[PDB]
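Here the structure is laid out as structure tokens; the discussion comes afterwards.
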Amino acid sequence: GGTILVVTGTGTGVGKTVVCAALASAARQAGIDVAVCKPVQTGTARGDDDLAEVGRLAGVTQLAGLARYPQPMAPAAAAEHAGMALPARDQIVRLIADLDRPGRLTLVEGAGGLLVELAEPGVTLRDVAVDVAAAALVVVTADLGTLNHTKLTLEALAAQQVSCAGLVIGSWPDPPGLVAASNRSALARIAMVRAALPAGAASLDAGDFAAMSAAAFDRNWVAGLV
Amino acid sequence: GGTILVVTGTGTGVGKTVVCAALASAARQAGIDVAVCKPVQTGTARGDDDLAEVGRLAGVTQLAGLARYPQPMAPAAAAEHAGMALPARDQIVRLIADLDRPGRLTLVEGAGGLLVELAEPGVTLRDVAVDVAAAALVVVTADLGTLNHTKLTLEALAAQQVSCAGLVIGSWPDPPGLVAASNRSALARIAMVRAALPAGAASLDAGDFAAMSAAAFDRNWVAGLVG
Ligand SMILES: Nc1ccn([C@@H]2O[C@H](CO)[C@@H](O)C2(F)F)c(=O)n1
Ligand SMILES: Nc1ccn([C@@H]2O[C@H](CO)[C@@H](O)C2(F)F)c(=O)n1
């Protein structure tokens, strides 16, 4: 097969979708074939559609999902309020495994964080990563609390030997500010910061977004992913 | 010794300090000798002082600090910004051991999450809790993101065999919305929810705060904290 990365956020409203779009855009510009998988979408009631955002921002067409829930909640809580169960473990693992192919970067975007239930019974994004032998790309803030959340996530990854492919600051403020400036340095000490995406990037059109994305990541790391 | 609890938060501004004051007040009202300890205080140049707020809200006078840093950052960055060192491990540990004594509840409030560096080198609040055989009370929100943050915290606690004393929802809205109610239900399935403190508790006066605190916790749990 090719390369499967899970993309997981240390919190909500952290830029995980725009990070998926930006890495997909950068990988496409390096001539890599890209698929993005959002097995469970939540928050549809307020208009959430992460696959469509990835489509609009990065031009990916291989966009696969299994379930969509109205409530802005973690999947198990959204499925419980909907009265309809989450997808099965086999459904999620097989979709990703069938998406995966040589020459392709497949991004699996989580919902609700690394350790919450994503598929029944009690299977998490971490479990999925083990099952498909994906490394995990961790999307973080530069704001107070990030260091704890990041160290915690990295421990959780190590605890099941899921490789960490690095950090992405999903939104970098302008001007940085005192805390954000210190955290960017501190985060670089515990893991590789692959990019810091400028605040406001989700509002860009496709050409500007691809411009931002090509410059946001190390070109050699992107090309080395596959 | 007595009972030592480290009080830690799943994130920033989840209500760690109000929970410390609320538990201190309920315990005092059950006749328990209470001390509150904040070994690392950051943000003092902005007026942050969690010990002072605890005394204000709950009337506790047995308050113990140690390190104070001006900038409102994580302890390691706040120390560096001021050209200062973090405390040593035994400086935090001795501070707690000196407070600890039979019949006493000693609450140790963290600074910026369970795994943030508290003492040099690389000593965290989890390491301190191991050294003093304290359990951890985990302060959380009812907002989206809490379930992951809480499960990460519990897993890190269990990785070093630090007992979880339960959860406290530091700010609970009135009325609770759908998301808040669903999250509290899910939180109670992963651990004991000891309390959910009403929003705006910091603006209560001494008498209202004490009454909130006595109603917020299970009487039998608070009384059983110290033998
Ligand atoms: N670099 C970034 C990161 C995030 N965002 C936007 O912030 C909201 C919260 O994640 C996202 O929903 C958002 F995507 F709209 C952004 O505009 N640019
Ligand atoms: N139950 C609660 C919880 C929190 N607060 C106030 O919110 C800020 C961050 O929790 C605290 O600083 C605050 F204390 F001001 C509150 O008033 N009542």
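These residue numbers are counts, starting from 1, taken along the chain as shown.
Header says: X-ray crystallography, 2.0 Å.
Including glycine, each Cβ sits where the backbone N, Cα and C put it.
The Mg(2+) binding site annotation in Swiss-Prot covers A:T17, A:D50, A:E109. With a 10 A radius on its CB, A:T17 (Mg(2+) binding site) counts 24 other CB atoms from all the protein chains. Look at A:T17 (Mg(2+) binding site): DSSP puts it in a helix.
Every protein chain considered, the tally of other Cβ atoms within 10 Å of the Cβ of A:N148 (substrate binding site) stands at 29. Marked as substrate binding site by Swiss-Prot: A:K38, A:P39, A:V40, A:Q41, A:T42, A:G145, A:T146, A:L147, A:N148.
For A:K38, the entry in Swiss-Prot reads active site, with the evidence type sequence analysis. The DSSP secondary structure for A:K38 (substrate binding site) is coil.
A:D50 (Mg(2+) binding site): 21 other CB atoms within 10 A of its CB, across all protein chains. Secondary structure from DSSP puts A:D50 (Mg(2+) binding site) in a helix. Look at Swiss-Prot and you will find A:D50 tagged as ATP binding site, backed by sequence analysis.
Over all protein chains present, the Cβ of A:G170 (mutagenesis position) has 28 other Cβ atoms lying within 10 Å. For the mutagenesis experiment A:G170 to N (Swiss-Prot position 169), the note given by Swiss-Prot reads: Decreases affinity for NaHCO(3) 3-fold, for CTP 1.8-fold and for GTP 3.8-fold.
Measuring Cα to Cα from A:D50 (Mg(2+) binding site), the recorded positions that fall within 10 Å are A:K38, out of A:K38, A:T146, A:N148, A:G170.
Residues listed for substrate, A:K38, A:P39, A:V40, A:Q41, A:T42, A:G145, A:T146, A:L147, A:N148, cover a largest CA to CA span of 28 Å. Measuring Cα to Cα from A:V40 (substrate binding site), the recorded positions that fall within 10 Å are A:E109, out of A:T17, A:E109, A:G170. DSSP assigns A:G170 (mutagenesis position) to a strand. The Cβ of A:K38 (substrate binding site) has 27 neighbouring Cβ atoms from other residues within 10 Å, across all protein chains displayed.
Highlighted here are the recorded positions (A:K38, A:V40, A:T146, A:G170) whose C-beta falls below 6 Å from ligand 1: A:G170, in sequence order. Annotation for A:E109 (Mg(2+) binding site): spatial neighbours A:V6, A:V7, A:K16, A:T17, A:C20, A:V36, A:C37, A:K38, A:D50, criterion Cβ-Cβ under 8 Å with sequence separation of six or more. DSSP classifies A:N148 (substrate binding site) as helix under the three-state reduction.
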